[PDB]
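Student: Got a structure here, written out as structure tokens. Questions coming.
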Amino acid sequence: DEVX
Amino acid sequence: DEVX
Amino acid sequence: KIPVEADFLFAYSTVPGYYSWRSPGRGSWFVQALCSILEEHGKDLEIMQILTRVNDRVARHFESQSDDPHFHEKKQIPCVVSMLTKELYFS
Amino acid sequence: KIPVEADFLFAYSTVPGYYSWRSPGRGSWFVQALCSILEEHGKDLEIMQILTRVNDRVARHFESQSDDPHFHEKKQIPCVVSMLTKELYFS
Amino acid sequence: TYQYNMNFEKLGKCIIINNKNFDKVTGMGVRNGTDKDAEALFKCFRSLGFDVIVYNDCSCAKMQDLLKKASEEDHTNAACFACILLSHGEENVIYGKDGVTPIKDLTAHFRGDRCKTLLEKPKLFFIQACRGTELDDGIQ
Amino acid sequence: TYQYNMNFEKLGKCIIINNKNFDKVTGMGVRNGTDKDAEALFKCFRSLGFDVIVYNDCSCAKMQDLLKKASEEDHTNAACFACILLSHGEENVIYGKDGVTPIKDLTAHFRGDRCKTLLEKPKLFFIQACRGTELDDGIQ
């Protein structure tokens, strides 16, 4: 899970 | 007519 | 688990950066409109329907009148920010 | 006359100041939720009903899974900003 | 299933902050007409079922203390919470009688982790205040 | 009377900006998964009736030009306009491949005084992007  |  | 910022609603009288207008003899435009819509539909409309009708009334029924021509015939649109997760009825 | 800022709607994936989460294998949380509600109700619900249900799905169905424990079990709530003056159906 | 649960003992608290007079150091003038706003707002929210409290000409310390103590009350039997701010403002900021305080700090008291008895319940904030000094010239 | 008039020839244009790969100067990494987002978004907005065009890995000048030329088209037979931005972001700003541009400057092209064929018509903007670097820890 990655963030923008 | 006035502004806040 | 639930987000700490969920279930907030902000009903702003105007959009970011702009003035908000107030009649000294009849009160602010946004409050005038909000309490007219609430008296007729506060118990039978959802909160986003109420505030959308307040957006329309402020935008259509109100126009600035000032002696200063820099502040003459100005308009206003309110601004709803919703983090709600459900529909909201006062019933 | 009508305000130049009227009839805008901003459907943000998260609230001001916060991260937005994206699964690399199944896409961003907000888009995942937005396209499930739209495929099921895009033509029979009002835009604020659609976006409110998207707020609920993002807030309840998604939780961060990261190897980094500083980014583990994190939540997200989207953010709707409406200057609309009417109800909106894609129908 | 898609509506907020309204089967509670009370609809909830409604706090009206009615700021009309400001210190001369702030540079802000008197907001004539705001008493008509507060009178109409308390009658409307009392008619909805809210427990309405009206505060008048508050400082920024009073406004932060009001909402922090309201955040710390027990809302278990309340369905929702409402707060109405009538004051001067600039962008992201609301005026007390003695200066400015950020709106985000006023509303953060009711976050999920800082007000557990309003969790999963709607917290409503109605803000009559300026957000800058731009004017909408309009178009026909 | 309370709905937007939808009796037009077209539902309207919908512009999807899908930014996945960014220049090394920006410091931002690849947004894996955004292709599944844009394809799913393309099918759902096409199914609504929108005329969807997807632009990929856009600069801040290209994003401003896309939205300015869309602002300058004739929308008389369209009911609404939609724009979807998928990119990296910080507060108030959206990332191009080569830097950041303010979201307000992207959307101001469609103001009432700057795009008369969308007057009294809804202009919708869906923004999948970060708005800062705070995390929501949640609460049980």
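We're sticking with Swiss-Prot numbering for chain F, so the shown stretch reads 57-196, in order.
Recorded method is X-ray crystallography, 2.6 Å.
A Cβ is built for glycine as well, from the same backbone N, Cα and C atoms used for every other residue.
Below are the features I grabbed from Swiss-Prot:
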type: ACT_SITE; residues: F:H144; note: active site
type: MUTAGEN; residues: F:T173 to A; note: Abolished phosphorylation by PAK2; when associated with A-30 and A-239
type: MUTAGEN; residues: F:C186 to A; note: Abolished thiol protease activity
type: ACT_SITE; residues: F:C186; note: active site
type: MUTAGEN; residues: F:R187 to K; note: Does not significantly affect thiol protease catalytic efficiency
type: MUTAGEN; residues: F:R187 to W or N; note: Strongly reduced thiol protease catalytic efficiency
type: MUTAGEN; residues: F:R187 to M, A or G; note: Reduced thiol protease catalytic efficiency
type: MUTAGEN; residues: F:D192 to A; note: Strongly reduced thiol protease activity
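Describe each of these features in terms of where it is and what it packs against.
Tutor: Just so you know, the Cβ of F:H144 (active site) picks up 23 other Cβ atoms within 10 Å once every protein chain is counted. DSSP assigns F:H144 (active site) to coil in the three-state reduction, placing it in neither a helix nor a strand.
Around F:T173 (mutagenesis position), taking its Cβ as the centre, 14 other Cβ atoms fall within 10 Å, counting all chains. Look at F:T173 (mutagenesis position): DSSP puts it in a helix.
Within 10 Å of the Cβ of F:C186 (mutagenesis position) there are 25 other Cβ atoms, across all protein chains. In the three-state DSSP classification, F:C186 (mutagenesis position) falls within coil.
Taking all protein chains in view, 24 other C-beta atoms sit within 10 angstroms of the C-beta of F:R187 (mutagenesis position).
Using a 10 Å radius centred on the Cβ of F:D192 (mutagenesis position) and all shown protein chains, the other Cβ atoms total 25.
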Student: Provide, as an integer number of angstrom, the distance between the C-alpha atoms of F:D192 (mutagenesis position) and F:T173 (mutagenesis position).
Tutor: 41
Student: Checking F:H144, F:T173, F:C186, F:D192 - which of these recorded positions have a CB within less than 8 A of a chain D CB?
Tutor: F:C186, F:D192
Student: Chain A proximity: which recorded positions among F:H144, F:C186, F:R187 have CB distances under 8 Å? Answer 'none' if there are none.
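Tutor: Cβ contacts with A, in sequence order: F:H144, F:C186.
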Student: Please tell me which one of the mutagenesis positions listed here (F:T173, F:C186, F:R187) sits closest to F:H144 (active site), measuring Cα to Cα?
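Tutor: Nearest in space to F:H144 (active site), counting only the mutagenesis positions, is F:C186.
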